[PDB]
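Note sheet for the following structure.
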Protein chains: 2
Amino acid sequence: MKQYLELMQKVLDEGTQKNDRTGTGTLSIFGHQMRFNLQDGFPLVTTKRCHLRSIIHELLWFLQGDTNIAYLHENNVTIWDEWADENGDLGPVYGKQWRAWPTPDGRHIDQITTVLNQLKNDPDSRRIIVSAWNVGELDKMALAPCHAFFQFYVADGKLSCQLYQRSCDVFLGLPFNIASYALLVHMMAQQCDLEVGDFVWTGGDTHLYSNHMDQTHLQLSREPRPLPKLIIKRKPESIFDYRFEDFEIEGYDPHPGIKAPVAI
Amino acid sequence: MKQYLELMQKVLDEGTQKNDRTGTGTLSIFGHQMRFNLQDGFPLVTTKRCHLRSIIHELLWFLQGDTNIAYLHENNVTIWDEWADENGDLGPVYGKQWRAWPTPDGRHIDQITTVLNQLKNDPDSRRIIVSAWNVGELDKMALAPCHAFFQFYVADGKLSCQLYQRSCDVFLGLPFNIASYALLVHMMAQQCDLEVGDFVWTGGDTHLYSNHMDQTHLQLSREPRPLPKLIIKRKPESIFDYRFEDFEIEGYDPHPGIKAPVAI
Ligand SMILES: *c1cc(=O)[nH]c(=O)n1[C@H]1C[C@H](O)[C@@H](COP(=O)(O)O)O1
Ligand SMILES: *c1cc(=O)[nH]c(=O)n1[C@H]1C[C@H](O)[C@@H](COP(=O)(O)O)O1
């Protein structure tokens, strides 16, 4: 995608060298923002093939409030194997905070349902927010959230969303994260009878790992293809009733895939 | 300053008409990012004079972990009066979450101390974050945090900071907020023998109130003037024991102030 490739070249041109938690070494820029008008098409990178199956199953996984990789395994998705423990648990990550953020006084807040109610009865609210950044449970998480905070907004019957990603593996993570949220927006929109608007991505520590430099130049030498189309064949009773088959991506003809190591 | 005036112009040109909770109405856009290189001086607006004692006392008020506006009175600061109860409390707002995020099991987390230590022992960390968006206590707050999530970043000995502001009153609040954090960055840098870097401001619902049109137009026709320079007279033994006297801005020659009503 143009925005994607332009970001890559931005890291290579202004990035500074930094060591990191994984001892892998990176090229890093701090603070960036890009927009995707969802009506121009589904933002799934084409300069290299992406695995839809993984992207979609991970989202339904989050929405169910699951934090164990069993479900993912049942559907052949292994993107979260490296961090799960003996029992498949990852700790109170994304899914848990999204559906059951534990308050001090013994309550649990379902942020996803809260947002839906807000989009239907108070769409002008400047507080339609979902946060995975639960300071209290950060130490029980196998990995601190990367896409940590996001906000919805409405205008002219169009649903928009901004995500703040504090850490971003540009080559390996960004492609999945962008598609994942663009997908949520379509789901939210369809449930609230709104049209899709913009998906605004904002990054904190945006980087390219040292052992991703070749792959990066390879991909950066290719011409972006036309964006695919997302077709939802059904309208479930609730945001929690979507299934893998309700989705259908049309016109996805991407360049060849490129492989790279996953910094653990 | 140019960035500020441009964003201000953008709101008028692209803004959408919305009916907010105050019932005043606004002109707003969603998703915007500004960058301030602190090497070029304090980003305190000059196209309009800004009350600096209230920006400094508020910030220091936060750092003490205080939620009651008593302290602010002691020093003639009346920016948080239209939201305090009979006792003057605002709820576990900013200060409370920064200094003592209450966990589900009784313990408390000091995000500021945590950050100070991350900056001194693990500067490459991509998790140097402090959040005020404690979902579990939003209902107990007089007003949900506007500047709710910020991240620190280190590179080439420079300390940068990105702020996520979900809601922004471009005319009244944006000037104060910007300077407030720019100020913090300088305090953090001094306590960690680091140089100041960039301050990146990112906004969610960025708006201009209907009854600010005149004041805005008046400000847009004035020319920006060289940014001032922040001077920190002494160096406290901790980031917590700073004082109003310790700060001094130099070269601040702003245009006259502009009076305007605040939306409650
Ligand atoms: C985390 C999860 C995700 O969805 N997408 C991402 O880009 N990542 C990346 C960020 C970083 O490269 C690593 C997490 O490391 P750290 O917690 O920032 O130290 O995975
Ligand atoms: C909140 C506090 C701050 O420091 N900065 C701001 O600009 N504001 C503004 C945003 C908005 O105008 C109002 C809060 O309203 P809401 O909670 O967003 O509905 O104060």
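Keep in mind that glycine also has a Cβ here, set from the backbone N, Cα and C atoms.
Lifted from Swiss-Prot, the feature list:
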- A:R21, A:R126, A:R127, A:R166, A:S167, A:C168, A:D169, A:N177, A:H207, A:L208, A:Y209: dUMP binding site (BINDING)
- A:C50 to Y: Shows 0.2% of wild-type catalytic activity, but substrate affinity is not affected (MUTAGEN)
- A:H51, A:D169, A:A263: (6R)-5,10-methylene-5,6,7,8-tetrahydrofolate binding site (BINDING)
- A:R126 to E: Shows 2000-fold decrease in catalytic activity and 600-fold decrease in affinity for dUMP (MUTAGEN)
- A:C146: active site, nucleophile (ACT_SITE)
- A:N177 to A: Shows 200-fold decrease in catalytic activity, 20-fold decrease in affinity for dUMP, and 10-fold decrease in affinity for mTHF (MUTAGEN)
So which of the recorded positions A:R126, A:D169, A:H207 sit close to ligand 2, that is, with a CB under 6 Å from an atom of it?
A:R126
Checking proximity to ligand 1 here: which recorded positions out of A:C50, A:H51, A:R126, A:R127, A:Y209 have their Cβ closer than 6 Å to it?
none
Quick one: pull the CA-CA distance for A:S167 (dUMP binding site) versus A:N177 (mutagenesis position), whole Å only.
11
Going by C-alpha positions, which of the recorded positions (A:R127, A:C146, A:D169, A:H207, A:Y209) is nearest A:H51 ((6R)-5,10-methylene-5,6,7,8-tetrahydrofolate binding site)?
A:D169
Which of the recorded positions A:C50, A:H51, A:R127, A:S167, A:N177 have a Cβ lying under 8 Å from any Cβ of chain B?
A:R127, A:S167
May I ask which residues of the same chain, at least 6 positions away in sequence, place their Cβ under 8 angstroms from the Cβ of A:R127 (dUMP binding site)?
A:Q118
Between the residue listed as 'active site, nucleophile' and A:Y209 (dUMP binding site), what is the CA-CA distance rounded to a whole number of Å?
16
What kind of secondary structure is A:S167 (dUMP binding site) part of, going by DSSP in three states?
strand
